[PDB]
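*Asks:* Take this structure first; my questions come after.
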Amino acid sequence: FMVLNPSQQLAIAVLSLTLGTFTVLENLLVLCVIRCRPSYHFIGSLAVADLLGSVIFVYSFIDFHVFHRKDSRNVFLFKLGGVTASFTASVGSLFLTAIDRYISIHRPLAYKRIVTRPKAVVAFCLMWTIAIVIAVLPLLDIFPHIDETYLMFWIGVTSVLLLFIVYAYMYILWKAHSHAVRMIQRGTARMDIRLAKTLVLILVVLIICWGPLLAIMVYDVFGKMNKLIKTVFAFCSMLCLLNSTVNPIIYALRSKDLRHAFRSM
Ligand SMILES: COC(=O)[C@@](C)(NC(=O)c1cc(C)n(-c2cccc(C(F)(F)F)c2)n1)c1cccs1
């Protein structure tokens, strides 16, 4: 149901116009400097999956709580299928840049023969054909026409794909550390300190943007609900427009190719 406040419904309209117009105007310019090599496809399909997920959401959320509107059982679930298929096509893309950066230090001899363009152009096809086959899937407390046996399906997939990202960046910081002993001290503390101040920022902008909201969404299935948790889920849902703005500050800015190609044109 739709009860937040009459008082806390006049600041989100100003907040979503400043955390909503930059994420459009940054994920567009990033796709205006792409150049294309088979690990720059995976960074491209999460700069197009965060320009669509920030228009359907900013149009539905400003419609449902501030100035009011009603719907039906087939009109409403169609707009809800455009924020469910665009928030798991922005997490499955974070699962492909952490499986591409894992077959480059674990088997560094084979990264120009395993990961080729015939297996990196079909790979993002088999995510957009599973994320719209589990978001049209309703063929059948806070989400109106949704039964509780379906919120134990979406959370149980988005959680196990965030436990292959906090393992695929804690094996690059162990393999580049034992290696750091030999080709520095014996070989001729230099290499594992330039990968320990960017690789800690990727894991502290992910656990504070998929950890509060994936906890409240468990408190429905895992027991009773109440009144004051319905008013704080409407501010714990604007974190998704915070983890759409910082993504081209961590993946596009932190490079030597995308920052020099920009400089020349
Ligand atoms: C109560 O809903 C809403 O009024 C809105 C504003 N939507 C949200 O508030 C919202 C906020 C978030 C973070 N999600 C989300 C994201 C992924 C998956 C799921 C689900 F449904 F599969 F569990 C939900 N939905 C929408 C109305 C019409 C389209 S959206």
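Following Swiss-Prot, chain A shows residues 108-141, 148-253, 266-313, 335-411, kept in their order.
Method of determination (from the header): electron microscopy, 3.3 Å.
For all residues, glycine too, the Cβ spot is worked out from N, Cα and C.
According to Swiss-Prot, the mutagenesis experiment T210 to A carries the following note: 7-fold lower affinity for a synthetic agonist, CP55940, possibly due the stabilization of an inactive conformation.
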*Asks:* What is the total of other Cβ atoms whose distance to the Cβ of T210 (mutagenesis position) is within 10 Å?
*Replies:* 19
*Asks:* With 6 residues left out of the model, how far is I141 from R148 at the Cα, in Å?
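*Replies:* Distance between the Cα of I141 and the Cα of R148: 5 Å.
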*Asks:* Across the 21-residue unmodelled segment, how far is the Cα of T313 from the Cα of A335, in Å?
*Replies:* 14
